[PDB]
Amino acid sequence: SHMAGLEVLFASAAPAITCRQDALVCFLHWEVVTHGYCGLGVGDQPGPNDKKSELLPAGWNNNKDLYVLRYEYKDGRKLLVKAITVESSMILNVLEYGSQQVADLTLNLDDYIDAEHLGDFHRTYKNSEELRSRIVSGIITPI
């Protein structure tokens, strides 16, 4: 049991996946999404193109140092997700925009992404299952 779709998302974003970070944030998007959420858009205030969507928002990958993404839960529970690049790592930091609850998590790109396999979804992810737990158990659960 892990939900289907990461391969698709990664295909659907494929032109956009250029750096390790991009793949990291792509994996993150699908875990947010498969656990109740719908993406809303880029940035931290709603721009003019806020489609409720499962896809990555347009310009989700413009800034390789900082990723800013807004989500909104199937039923309720809105979200502001920041993936901050630091050296060989990312800091995930996530706000429930309406309980100012806050989650954190740091991830070593050296241990999870392969820059030498970016062009191949099947070898991009070095530790799908650990990466999946850490993210679930560290960012999603603290609803």
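Residue 1 is the first one shown; counting continues down the chain.
Heads up, the Cβ atoms here are built off N, Cα and C, so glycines get one too.
One mutagenesis experiment named in Swiss-Prot is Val8 to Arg (Swiss-Prot position 6), and its note says Abolishes homodimerization. Counting every protein chain shown, the number of other Cβ atoms lying within 10 Å of the Cβ of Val8 (mutagenesis position) is 13.
In the three-state DSSP classification, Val8 (mutagenesis position) falls within a helix.
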